[PDB]
Amino acid sequence: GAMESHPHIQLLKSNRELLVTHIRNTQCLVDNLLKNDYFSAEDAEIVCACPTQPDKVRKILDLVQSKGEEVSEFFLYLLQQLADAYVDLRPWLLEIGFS
């Protein structure tokens, strides 16, 4: 109930194009592969064949529900702009959640 644990993960996949262009983005999957120990570039590439790379990362955080989601936004933003991206992210997810 209450969508269980689908806050940031849902936001990130919906505004994938927005975040992907931001700088690197790929940092999300590496922290995820660090944390989950198999959602690595290999897992990413295989599934990416359909929903491309950006939806593929949604998938990695999707299964983690917590760690990947938390670390992925944090790490890729470390590169991008913690001040700009992370603080502004709070409005981002609540708006895009759409429910």
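We number each residue from 1, going along the chain as drawn.
Structure method, as recorded: solution NMR.
Any Cβ shown, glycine's included, is placed from N, Cα and C.
As recorded in Swiss-Prot:
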- 4-94: domain 'CARD' (DOMAIN)
- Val30 to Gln (Swiss-Prot position 41): Abolishes caspase-9 activation (MUTAGEN)
- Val30 to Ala (Swiss-Prot position 41): Abolishes interaction with RIPK2/RICK (MUTAGEN)
- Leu33 to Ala (Swiss-Prot position 44): Abolishes activation of NF-kappa-B. No effect on interaction with RIPK2 (MUTAGEN)
- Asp37 to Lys (Swiss-Prot position 48): Abolishes activation of NF-kappa-B. No effect on interaction with RIPK2 (MUTAGEN)
- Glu42 to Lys (Swiss-Prot position 53): No effect on activation of NF-kappa-B. Abolishes interaction with RIPK2 (MUTAGEN)
- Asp43 to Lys (Swiss-Prot position 54): Abolishes activation of NF-kappa-B. Abolishes interaction with RIPK2 (MUTAGEN)
- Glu45 to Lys (Swiss-Prot position 56): Abolishes activation of NF-kappa-B. Abolishes interaction with RIPK2 (MUTAGEN)
- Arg58 to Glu (Swiss-Prot position 69): Abolishes activation of NF-kappa-B. Abolished interaction with ubiquitin and RIPK2 (MUTAGEN)
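If you count neighbouring Cβ atoms within 10 Å for each of the mutagenesis positions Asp37, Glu42, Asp43, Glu45, the highest count belongs to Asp43. The 10 Å shell around the Cβ of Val30 (mutagenesis position) contains 18 further Cβ atoms across the protein chains shown. Cα of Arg58 (mutagenesis position) to Cα of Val30 (mutagenesis position): a distance of 13 Å. Between the C-alpha atoms of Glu42 (mutagenesis position) and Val30 (mutagenesis position), the distance comes to 11 Å.
Sequence-distant contacts (6 or more apart, same chain, Cβ under 8 Å) of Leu33 (mutagenesis position) comprise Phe39, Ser40, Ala41, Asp43, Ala44, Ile60. Spacing of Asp37 (mutagenesis position) relative to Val30 (mutagenesis position) is 10 Å (Cα to Cα, whole number). Comparing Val30 (mutagenesis position) with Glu45 (mutagenesis position), their Cα atoms are 13 Å apart once rounded. Taking all protein chains in view, 20 other C-beta atoms sit within 10 angstroms of the C-beta of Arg58 (mutagenesis position). Under the DSSP three-state reduction, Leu33 (mutagenesis position) is assigned to helix.
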